[PDB]
Amino acid sequence: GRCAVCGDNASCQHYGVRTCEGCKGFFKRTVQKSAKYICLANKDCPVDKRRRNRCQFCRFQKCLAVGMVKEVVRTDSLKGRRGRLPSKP
DNA sequence: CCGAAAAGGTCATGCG
DNA sequence: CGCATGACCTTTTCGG
Ligand SMILES: [Zn+2]
Ligand SMILES: [Zn+2]
(Lines of atoms letter the chains of each structure in order from A and count residues from 1; the text may use other names and numbers.)
(Lines give C-alpha, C1' and ligand atoms only; values in the text may rest on other atoms or scores of the structure.)
(Ligands and ions follow the chains in the order given, each with its own letter.)
Protein backbone atom coordinates (compact mmCIF):
# COMPACT_ATOMS: atom_id res chain seq x y z
CA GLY A 1 0.00 0.00 0.00
CA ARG A 2 0.86 3.69 0.04
CA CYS A 3 -1.26 5.14 2.86
CA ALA A 4 1.15 6.12 5.59
CA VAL A 5 -1.47 5.33 8.21
CA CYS A 6 -3.34 2.09 7.55
CA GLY A 7 -1.40 1.12 4.47
CA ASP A 8 -4.44 1.12 2.17
CA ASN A 9 -4.06 2.47 -1.37
CA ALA A 10 -3.50 6.22 -1.73
CA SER A 11 -3.47 8.49 -4.78
CA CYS A 12 -2.56 11.88 -3.26
CA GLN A 13 -2.01 14.04 -0.18
CA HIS A 14 -4.56 14.67 2.60
CA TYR A 15 -3.97 17.10 5.45
CA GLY A 16 -0.25 16.98 4.65
CA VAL A 17 0.13 13.20 4.30
CA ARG A 18 -0.19 10.54 1.62
CA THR A 19 -3.42 8.95 2.84
CA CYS A 20 -6.37 6.92 1.71
CA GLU A 21 -10.00 8.01 1.55
CA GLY A 22 -10.53 5.98 4.67
CA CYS A 23 -8.03 7.77 6.86
CA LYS A 24 -8.83 10.93 4.95
CA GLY A 25 -12.34 11.27 6.32
CA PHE A 26 -11.49 9.82 9.71
CA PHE A 27 -9.02 12.62 10.30
CA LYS A 28 -11.54 15.17 9.03
CA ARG A 29 -14.62 14.16 11.02
CA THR A 30 -12.44 13.77 14.10
CA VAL A 31 -10.95 17.24 13.78
CA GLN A 32 -14.25 18.89 12.94
CA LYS A 33 -16.26 17.25 15.71
CA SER A 34 -13.18 17.75 17.89
CA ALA A 35 -13.80 14.16 18.97
CA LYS A 36 -11.85 12.79 21.92
CA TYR A 37 -10.99 9.09 21.76
CA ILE A 38 -9.84 6.66 24.42
CA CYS A 39 -7.86 3.47 23.95
CA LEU A 40 -9.19 0.39 25.71
CA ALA A 41 -5.87 -1.44 25.34
CA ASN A 42 -2.53 0.28 25.79
CA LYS A 43 -2.44 2.93 23.08
CA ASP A 44 -0.63 0.73 20.57
CA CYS A 45 -3.31 -1.22 18.78
CA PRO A 46 -2.57 -2.48 15.26
CA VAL A 47 -3.29 0.16 12.62
CA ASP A 48 -3.51 -1.42 9.21
CA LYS A 49 -6.10 -1.62 6.47
CA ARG A 50 -7.93 -4.48 8.22
CA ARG A 51 -7.93 -3.44 11.87
CA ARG A 52 -7.97 0.36 11.51
CA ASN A 53 -11.56 0.55 12.76
CA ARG A 54 -11.15 -1.67 15.82
CA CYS A 55 -9.71 1.30 17.75
CA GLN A 56 -10.16 5.00 17.01
CA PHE A 57 -7.75 6.64 19.42
CA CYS A 58 -4.86 4.64 17.99
CA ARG A 59 -5.82 5.46 14.40
CA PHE A 60 -5.90 9.16 15.16
CA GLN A 61 -2.70 8.85 17.17
CA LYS A 62 -0.92 7.51 14.10
CA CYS A 63 -2.60 10.10 11.89
CA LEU A 64 -0.70 12.66 13.93
CA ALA A 65 2.44 10.56 14.20
CA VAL A 66 2.80 10.59 10.42
CA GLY A 67 2.02 14.31 10.59
CA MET A 68 -1.51 15.01 9.41
CA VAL A 69 -2.19 18.74 9.93
CA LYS A 70 -5.31 19.45 12.00
CA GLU A 71 -5.05 23.07 10.84
CA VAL A 72 -5.70 22.06 7.24
CA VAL A 73 -9.23 20.96 8.15
CA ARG A 74 -11.23 24.01 7.13
CA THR A 75 -13.28 25.68 9.84
CA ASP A 76 -15.07 28.94 10.61
CA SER A 77 -15.19 31.20 7.57
CA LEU A 78 -13.70 28.28 5.65
CA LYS A 79 -16.28 25.77 6.79
CA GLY A 80 -18.05 24.17 3.84
CA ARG A 81 -15.51 25.67 1.47
CA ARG A 82 -14.32 23.22 -1.16
CA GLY A 83 -11.48 22.97 -3.63
CA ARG A 84 -8.12 24.67 -3.63
CA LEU A 85 -7.69 28.03 -1.93
CA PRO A 86 -6.27 30.97 -3.93
CA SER A 87 -2.56 31.81 -3.82
CA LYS A 88 -2.07 34.28 -6.67
CA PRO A 89 -3.21 37.96 -6.81
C1' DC B 1 -6.61 25.42 -22.13
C1' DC B 2 -6.59 21.32 -19.00
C1' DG B 3 -5.99 18.24 -16.06
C1' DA B 4 -3.34 17.15 -11.48
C1' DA B 5 -4.39 18.24 -6.60
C1' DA B 6 -6.97 18.07 -2.67
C1' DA B 7 -10.71 20.09 0.31
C1' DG B 8 -15.60 19.36 1.33
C1' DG B 9 -20.32 16.66 -0.08
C1' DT B 10 -22.81 12.31 -0.53
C1' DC B 11 -25.14 8.60 0.80
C1' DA B 12 -25.03 3.21 0.46
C1' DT B 13 -23.51 -0.06 3.71
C1' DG B 14 -23.26 -2.56 7.77
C1' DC B 15 -21.93 -3.62 12.40
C1' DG B 16 -23.08 -2.53 16.18
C1' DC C 1 -32.65 2.05 14.07
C1' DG C 2 -28.60 5.31 14.67
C1' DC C 3 -24.22 6.61 13.65
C1' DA C 4 -19.55 5.71 11.47
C1' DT C 5 -17.03 4.28 7.55
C1' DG C 6 -15.30 5.18 2.79
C1' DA C 7 -15.94 4.89 -2.53
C1' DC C 8 -17.11 8.20 -5.56
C1' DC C 9 -18.51 12.98 -6.71
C1' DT C 10 -18.21 18.16 -7.17
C1' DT C 11 -15.75 22.16 -6.21
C1' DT C 12 -11.66 25.52 -6.83
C1' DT C 13 -7.03 26.94 -8.32
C1' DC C 14 -3.02 26.80 -10.47
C1' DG C 15 1.06 24.60 -12.69
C1' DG C 16 2.87 22.42 -17.04
ZN1 LIG D 1 -5.43 4.58 5.65
ZN1 LIG E 1 -5.97 1.64 20.98
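The residue numbers of chain A are those assigned by Swiss-Prot, with the residues present covering 264-352 sequentially.
Backbone N, Cα and C atoms are what each Cβ position is placed from, and that goes for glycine too.
Experimental mutagenesis at this site is recorded by Swiss-Prot as A:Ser340 to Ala, annotated: Loss of phosphorylation. Taking Cβ-Cβ distances under 8 Å and a sequence gap of 6 or more within the same chain, A:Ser340 (mutagenesis position) has no neighbours at all.
Secondary structure at A:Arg345 (mutagenesis position), taken from DSSP and collapsed to helix, strand or coil, is coil. One mutagenesis experiment catalogued in Swiss-Prot, A:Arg345 to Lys, is accompanied by this note: Decreased NBRE binding.
Within the same chain, no residue at least 6 positions away in sequence has its Cβ under 8 Å from that of A:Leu348 (mutagenesis position). For the mutagenesis of A:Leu348 to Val, Swiss-Prot gives this note: Almost complete loss of NBRE binding. The structure shown keeps the original residue.
Take the CB of A:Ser350 (mutagenesis position) and look out to 10 A: across all protein chains shown you find 5 other CB atoms. Look at A:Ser350 (mutagenesis position): DSSP puts it in coil. Here the residue is the original one, but Swiss-Prot notes a mutagenesis experiment at this spot, A:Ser350 to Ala: Loss of phosphorylation.
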Residues satisfying Cβ distance under 8 Å from A:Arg345 (mutagenesis position), sequence separation of at least 6: none
